[PDB]
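Trainee: My structure is below; once you've seen it, I'll send some questions.
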Amino acid sequence: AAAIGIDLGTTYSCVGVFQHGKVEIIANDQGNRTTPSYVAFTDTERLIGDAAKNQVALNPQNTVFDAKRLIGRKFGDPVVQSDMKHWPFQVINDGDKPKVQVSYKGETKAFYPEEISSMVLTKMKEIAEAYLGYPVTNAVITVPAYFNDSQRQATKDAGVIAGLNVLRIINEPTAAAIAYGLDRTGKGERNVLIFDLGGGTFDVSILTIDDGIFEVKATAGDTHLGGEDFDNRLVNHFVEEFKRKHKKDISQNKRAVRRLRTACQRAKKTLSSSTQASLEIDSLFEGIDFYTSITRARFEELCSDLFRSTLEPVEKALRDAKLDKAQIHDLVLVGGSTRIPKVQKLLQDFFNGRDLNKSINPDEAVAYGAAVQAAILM
Ligand SMILES: Nc1ncnc2c1ncn2[C@@H]1O[C@H](COP(=O)(O)OP(=O)(O)OP(=O)(O)O)[C@@H](O)[C@H]1O
Ligand SMILES: [Cl-]
Ligand SMILES: [Cl-]
Ligand SMILES: [Mg+2]
Ligand code: NA
């Protein structure tokens, strides 16, 4: 039986398996090759993944997301106390550990972060089992390089709770490097830069690889910079467009804003491969249809400062590693947001025209590498 590799993301998770000489990134029941790290509780059922995120009658208080921001932290951790202010779900204190509190089947319940993340991992396990046609019992799971012992432990515990023997916890950037076969180099140092822009976070990592041994030389980035921030620029843009056109403010109608935000995420993805996108929402506010469009160039303007801000952390990482641009051997794109053409241009220009490694869907590279390493360890 094959073991699986799982990228347990802040916003999207991905599962792959190595068999018959090659990695298969496994699509879920809706055909999506990555799955939202969402769990929802209703009066009748628990929903995970696409079903949780896509609720037609979504209940903000009982739909949990961002558990990765809590996992392995103390309740009194200032990161937790800050993050709590912007979530619609309740976080409580159980002996200086955080728990997320919800209503389920009519009663108030609370769950540790590693419990919420185990539900996401169970979904990923099941996605794999459907494809393989047998039970999966071993996995490699990835984490950010900056994770500490407590965060790594809680992640491993989420795996155990989901019925997985965790062969190893490995760093996300190391997994992306493995996906591209960069661990296979002989003796002699090669410097690799991983540029990772996901849904919620931005991670720059510089790795030295020598005869298959990885050293983390430098890390930089921003834990509150990702695709969702580009979403929010589009939402604010269209809220102003609706005001102009209909003389109505929709900003305080939570439902209209969620429905607009979903459509902005869909348009954004489309703008990575087309130069314009149409956005059409039936009865968005007080029965008014909102049918409009957005160009790639306009989307770029709306986000220009955010896109540009990704480069100073690259500069910083290089200084910390005591390396010049020219001394990086390989540049690897990771994270869904690096599909954005403008982001690719900025990083390529900064590196004076160097090739980017982008042949593996960037939001799949970490799971791909995890799957490769899981097979080695078996
Ligand atoms: N083609 C695309 N163009 C632009 N953005 C995209 C595209 N495909 C996915 N995204 C965006 O990528 C983001 C998710 O990326 P990813 O799957 O790397 O998340 P992740 O692994 O959870 O990372 P993090 O923990 O940083 O959120 C979302 O904001 C999503 O809209
Ligand atoms: Cl599914
Ligand atoms: Cl479900
Ligand atoms: Mg990540
Ligand atoms: Na992911």
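Numbering of chain A is taken from Swiss-Prot, so the residues present carry the numbers 4-381, in order.
Header entry for method reads X-ray crystallography, 1.8 Å.
Just so it is clear, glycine is given a Cβ too, placed from its N, Cα and C backbone atoms.
This is the feature table in Swiss-Prot:
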type	residues	note
MUTAGEN	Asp10 to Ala	Reduces affinity for ADP
MUTAGEN	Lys77 to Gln	No loss of acetylation and ATPase activity. Exhibits normal protein refolding activity during the early phase but exhibits defects in ubiquitin-mediated protein degradation during the later phase
MUTAGEN	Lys77 to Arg	Significant loss of acetylation and ATPase activity. Decreased binding to HOPX and HSP90 and increased binding to STUB1 and NAA10. Impaired capacity for protein refolding during the early phase after stress but shows normal protein degradation activity in the late phase
MUTAGEN	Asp199 to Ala	Reduces affinity for ADP
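Tell me what's around each of these sites.
Mentor: Annotation for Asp10 (mutagenesis position): spatial neighbours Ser16, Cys17, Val18, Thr145, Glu175, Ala178, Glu367, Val369, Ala370, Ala373, criterion Cβ-Cβ under 8 Å with sequence separation of six or more.
Under DSSP, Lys77 (mutagenesis position) is assigned to coil, being neither helix nor strand in the three-state scheme.
Residues within less than 8 Å, Cβ to Cβ, of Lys77 (mutagenesis position) and separated from it by at least 6 positions along the same chain comprise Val83, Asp99, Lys100, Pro101.
Under the DSSP three-state reduction, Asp199 (mutagenesis position) is assigned to strand.
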Trainee: Under DSSP, is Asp10 (mutagenesis position) helix, strand or coil?
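Mentor: For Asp10 (mutagenesis position) - judged by DSSP and reduced to three states - the answer is strand.
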Trainee: For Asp199 (mutagenesis position), which residues in the same chain are close in space, meaning a Cβ under 8 Å from its Cβ, but six or more apart along the sequence?
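Mentor: Expected: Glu175, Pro176, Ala179, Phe205, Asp206, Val207, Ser208, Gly224, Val337, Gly338, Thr341.
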